[PDB]
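Undergrad: I am attaching a structure below and will ask some questions about it afterwards.
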Amino acid sequence: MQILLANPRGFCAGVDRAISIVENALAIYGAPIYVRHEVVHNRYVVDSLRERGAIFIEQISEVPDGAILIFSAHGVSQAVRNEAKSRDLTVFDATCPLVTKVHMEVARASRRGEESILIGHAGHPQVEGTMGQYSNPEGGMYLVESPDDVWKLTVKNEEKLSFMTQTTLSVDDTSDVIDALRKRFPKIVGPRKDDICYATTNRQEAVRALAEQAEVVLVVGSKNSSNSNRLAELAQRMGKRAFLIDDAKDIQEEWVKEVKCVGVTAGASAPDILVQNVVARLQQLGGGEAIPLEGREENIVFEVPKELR
Ligand SMILES: C/C(=C\COP(=O)(O)OP(=O)(O)O)CO
Ligand code: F3S
């Protein structure tokens, strides 16, 4: 069985920085370090950091006075940031810069009292943080997930309206939502295409190329990783069996029985060690040397804050 690897796959710049912020805080200050939400949506990265003394909580009221608190890469609402500020924690912010960029646009629209629409998935933490940049009661902040939600939405002033997106969406699905927004609200303003990040766009482009060669696609990533779920979904819509897996133990041999070409990719929050162990399992099940596909170059790095070097 041929094993193919998508390119690019695995860690993005945001994730690499976020994990280093927690590791470097643990190195500089010792355990414990509190982290609001899973730093990135990857069980191995989270369990790893847990075993090292990071404590993952969901609410600032779970964090003791005097503690060091790190906001996760997904970002936080103003109400969360203000809560932490009023508690006098020591706070470091691991929010990906490309999520902060969207936050600054929502804040700008709130200040202007002009309505904004976010395209994203309800209950995802990045959505909760981005919607939570909008504070002005005179305006409005609305979430839509599909064209159906656009066809139900009414706003106060459609002549002064903007949109933004979550970073880790399907590029194709998000384009359909934007088409519906522009048809319903022709004066809406937004970025040229969407706020989907480079890493999400590139991994989807790479899984499309992978799925055109492979019969079955394995995506290394956790169940609550949006970007990882988009990669498995993209391959399934091409007609390929595709499975989201945390690690090699999740591989069912029936999935690759008499398969001549299996493709492996990984979401932006999945470490390469997991991919290596998945490739070693697939070789136990009859696979050959893993062949990486040619792919679009990534060259972005985001450094940790100076105070955490
Ligand atoms: C931090 C982040 C992306 C990195 O991968 P994650 O898997 O942590 O997050 P997501 O795909 O959005 O569920 C932006 O939400
Ligand atoms: S928003 Fe940031 S954390 Fe990664 S998946 Fe995109 S570069």
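Looks like X-ray crystallography, 1.4 Å, at least that's what the header says.
Cβ atoms here come from the backbone N, Cα and C positions, even for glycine.
Swiss-Prot gives this note for the published mutagenesis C12 to S: Loss of catalytic activity. Positions annotated as [4Fe-4S] cluster binding site by Swiss-Prot: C12, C96, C197. In Swiss-Prot, a published mutagenesis experiment is listed as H41 to N, annotated No effect on catalytic activity. The feature isopentenyl diphosphate binding site is assigned by Swiss-Prot to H41, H74, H124, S225, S226, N227, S269, with experimental evidence given as support. Feature annotation from Swiss-Prot assigns dimethylallyl diphosphate binding site to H41, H74, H124, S225, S226, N227, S269; the stated evidence is experimental evidence. Taken from Swiss-Prot, the feature (2E)-4-hydroxy-3-methylbut-2-enyl diphosphate binding site covers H41, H74, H124, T167, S225, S226, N227, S269. In Swiss-Prot, a mutagenesis experiment is listed as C96 to S, annotated with the note Loss of catalytic activity. Under its mutagenesis annotations, Swiss-Prot gives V99 to A the following note: No effect on catalytic activity. Looking at Swiss-Prot, the entry for mutagenesis of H124 to N says: Loss of catalytic activity. According to Swiss-Prot, the mutagenesis experiment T167 to C carries the following note: Reduces catalytic activity 3-fold. Looking at Swiss-Prot, you'll find the mutagenesis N227 to Q noted as follows: Reduces catalytic activity 20-fold.
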Undergrad: Determine the most Cβ-crowded residue among the mutagenesis positions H41, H124, using a 10 Å radius around each Cβ and all protein chains in the structure.
TA: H41
Undergrad: Find the one among the mutagenesis positions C12, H41, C96, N227 whose C-alpha lies closest to that of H74 (isopentenyl diphosphate binding site).
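TA: Going through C12, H41, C96, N227 one by one, the closest to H74 (isopentenyl diphosphate binding site) is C96.
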Undergrad: List the recorded positions among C12, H41, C96, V99, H124, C197 whose C-alpha is within 10 Å of the C-alpha of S226 (isopentenyl diphosphate binding site), in sequence order, or say none.
TA: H41, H124
Undergrad: Under DSSP, is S226 (isopentenyl diphosphate binding site) part of a helix or a strand, or is it coil?
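TA: In three-state terms, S226 (isopentenyl diphosphate binding site) counts as helix.
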Undergrad: Going by DSSP, is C197 ([4Fe-4S] cluster binding site) part of a helix, a strand, or coil?
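TA: In three-state terms, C197 ([4Fe-4S] cluster binding site) counts as coil.
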Undergrad: For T167 (mutagenesis position), just give me the three-state DSSP call.
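TA: It is coil.
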Undergrad: Quick one: which of the recorded positions (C12, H41, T167, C197) have their CB closer than 6 Å to ligand 2?
TA: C12, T167, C197
